[PDB]
Amino acid sequence: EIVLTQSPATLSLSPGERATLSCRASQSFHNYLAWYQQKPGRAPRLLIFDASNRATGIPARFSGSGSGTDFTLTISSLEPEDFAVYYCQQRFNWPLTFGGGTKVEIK
Amino acid sequence: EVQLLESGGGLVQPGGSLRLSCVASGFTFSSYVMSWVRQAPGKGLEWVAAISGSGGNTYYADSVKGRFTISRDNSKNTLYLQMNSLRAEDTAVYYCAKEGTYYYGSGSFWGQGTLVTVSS
Amino acid sequence: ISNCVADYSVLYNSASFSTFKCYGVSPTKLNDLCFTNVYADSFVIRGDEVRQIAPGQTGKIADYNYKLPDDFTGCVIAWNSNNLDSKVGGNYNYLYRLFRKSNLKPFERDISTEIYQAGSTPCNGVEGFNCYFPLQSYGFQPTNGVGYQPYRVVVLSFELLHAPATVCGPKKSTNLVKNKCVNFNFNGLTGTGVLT
């Protein structure tokens, strides 16, 4: 029905140079996307509330970009919270299959 | 509501049923439409159920053709869980959560949830 | 707008309009040419998204409500609406579209209140949890944000059809000089002579 492709799993590198997320879904969308941050042993929470816009309780370290078929971000500052797992989620298509995320291997 | 009541877990053998709940009190059920998602240690996430905030239509999942039974009531604003013929696919974490006040998605804050373990 | 006499330099010297900027042609070098038809549209949006009313750009109002053609030489004029449009208690008469079938074409008006389908199921009147009402209102409050403050945006366009022209500048005139050798100019004649 709706396919979420979450990276070619080659971005697990050093946290320098401000690596982004290559979540791709080349089909119809209304630019209604939300993103999740998960640490192991911790329940995930939201990042953006409509599209490319930080909600209350988070600073401007995350800023989305993209519409229609592609979506990404630009991270601002390195942080101990950067060593975690990001999720890609879509809101329409009520069967509502979600993303899978990716790993980061520190070098 | 800023908080939510923490649910419970179960250690039911396969072929049985699960009966837990995650119900808040003093909260308007019409706004912040509920949603259930599985935190799979592995493949990822998939949405389970979503019922109308005023009492009405509910939707089954693509992999759920009525296997996860949805019998929810609006007079007490019941938030429950019931299924049949328990399988090894259920080795995940149950999450009770809700999206924004509109029917379409506008941001969903999630709960801590409880894990459920399958062992035959 | 037709058979008109319009002044354009008073808008630049009004000193109360925030966005006096557009594309195509400057209004200073606009009154030296004759035009035959003037179009005007009026709509209200909020603060910080007034940039994407231009061809070749994305957005929500630009892609689903109102857009411009690629050969758009007209001008856009916007100003604040802190007093009239915004009041206490909210105003639910200002709404913006969310849903339509495909990419917008330039210069059409849609009053399609029919709810837009998303899945393969039929809608059939009452909301079936995917077939949404495409219009959402605005919450007007006097202590709103800068980007959430409503703005009054008026766009205008110019064209040149085979019909005769209506507005040129009207470019005004000078005083009258008599009994001197002057270069007299008029509606359709030029020449050098003395007027008595």
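Going by Swiss-Prot, the residues shown for chain C are 358-553, listed in order.
We read in the header that electron microscopy, 2.9 Å was used to get this structure.
Cβ atoms are placed via backbone N, Cα and C, with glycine included.
The Cβ neighbour count for C:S371 (variant position), using a 10 Å radius and every protein chain shown, is 10. In this structure, C:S371 (variant position) belongs to neither helix nor strand by DSSP; it is coil. According to Swiss-Prot, the natural variant C:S371 to F carries the following note: In strain: Omicron/BA.2, Omicron/BA.2.12.1, Omicron/BA.2.75, Omicron/BA.4, Omicron/BA.5, Omicron/BQ.1.1, Omicron/XBB.1.5, Omicron/EG.5.1.
Long-range C-beta contacts of C:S373 (variant position), restricted to its own chain and to partners at least six residues apart, with a cutoff below 8 Å, comprise C:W436. Natural variation at this site is recorded by Swiss-Prot as C:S373 to P, annotated: In strain: Omicron/BA.1, Omicron/BA.2, Omicron/BA.2.12.1, Omicron/BA.2.75, Omicron/BA.4, Omicron/BA.5, Omicron/BQ.1.1, Omicron/XBB.1.5, Omicron/EG.5.1.
Shown in sequence order, C:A435, C:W436, C:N437 are the residues of the chain, 6+ apart in sequence, with a C-beta less than 8 angstroms from the C-beta of C:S375 (variant position). Quoted from Swiss-Prot, the note on natural variant C:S375 to F is: In strain: Omicron/BA.1, Omicron/BA.2, Omicron/BA.2.12.1, Omicron/BA.2.75, Omicron/BA.4, Omicron/BA.5, Omicron/BQ.1.1, Omicron/XBB.1.5, Omicron/EG.5.1.
Same-chain residues at least 6 positions away in sequence with a Cβ under 8 Å from that of C:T376 (variant position) are, in sequence order, C:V407, C:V433, C:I434, C:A435, C:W436. Secondary structure at C:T376 (variant position), as computed by DSSP, is strand. In Swiss-Prot, a published natural variant is listed as C:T376 to A, annotated In strain: Omicron/BA.2, Omicron/BA.2.12.1, Omicron/BA.4, Omicron/BA.5, Omicron/BQ.1.1, Omicron/XBB.1.5, Omicron/EG.5.1.
DSSP classifies C:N440 (variant position) as coil under the three-state reduction. All chains included, 8 other C-beta atoms sit within 10 angstroms of the C-beta of C:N440 (variant position). The note that Swiss-Prot attaches to the natural variant C:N440 to K is: In strain: Omicron/BA.1, Omicron/BA.2, Omicron/BA.2.12.1, Omicron/BA.2.75, Omicron/BA.4, Omicron/BA.5, Omicron/BQ.1.1, Omicron/XBB.1.5, Omicron/EG.5.1.
In Swiss-Prot, a natural variant is listed as C:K444 to T, annotated with the note In strain: Omicron/BQ.1.1. Within its own chain, C:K444 (variant position) has C:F497, C:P499 as residues 6 or more apart in sequence whose C-beta sits under 8 angstroms from its own.
Among the sequence features in Swiss-Prot, the natural variant C:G446 to S is noted as follows: In strain: Omicron/BA.1, Omicron/BA.2.75, Omicron/XBB.1.5, Omicron/EG.5.1. In the three-state DSSP scheme, C:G446 (variant position) is classed as coil. Sequence-distant contacts of C:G446 (variant position), defined as residues of its own chain at least six apart whose C-beta falls under 8 angstroms from its C-beta, are absent.
According to Swiss-Prot, the natural variant C:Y453 to F carries this note: In strain: B.1.1.298. Reduced to three states, the DSSP call for C:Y453 (variant position) is strand.
In three-state terms derived from DSSP, C:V483 (mutagenesis position) belongs to neither a helical nor a strand segment and is classed as coil. Here the residue is the original one, while Swiss-Prot reports the published mutagenesis C:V483 to A with the comment Increased resistance to neutralizing antibodies.
Over all protein chains present, the Cβ of C:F486 (variant position) has 19 other Cβ atoms lying within 10 Å. Under its natural variant annotations, Swiss-Prot gives C:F486 to V the following note: In strain: Omicron/BA.4, Omicron/BA.5, Omicron/BQ.1.1.
Less than 8 angstroms from the CB of C:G496 (variant position) sit C:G447, each of them six or more residues away in the same chain. Under natural variants, Swiss-Prot gives C:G496 to S with this note: In strain: Omicron/BA.1.
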Residues satisfying Cβ distance under 8 Å from C:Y453 (variant position), sequence separation of at least 6: C:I402, C:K417, C:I418, C:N422, C:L492, C:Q493, C:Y495
Sites among the variant positions C:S373, C:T376, C:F486, C:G496 close to chain B [C-beta, under 8 Å]: C:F486
Short-range recorded positions relative to chain A, from C:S371, C:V483, C:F486, with Cβ separation under 8 Å: C:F486
Secondary structure of C:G496 (variant position) (DSSP, helix/strand/coil): coil
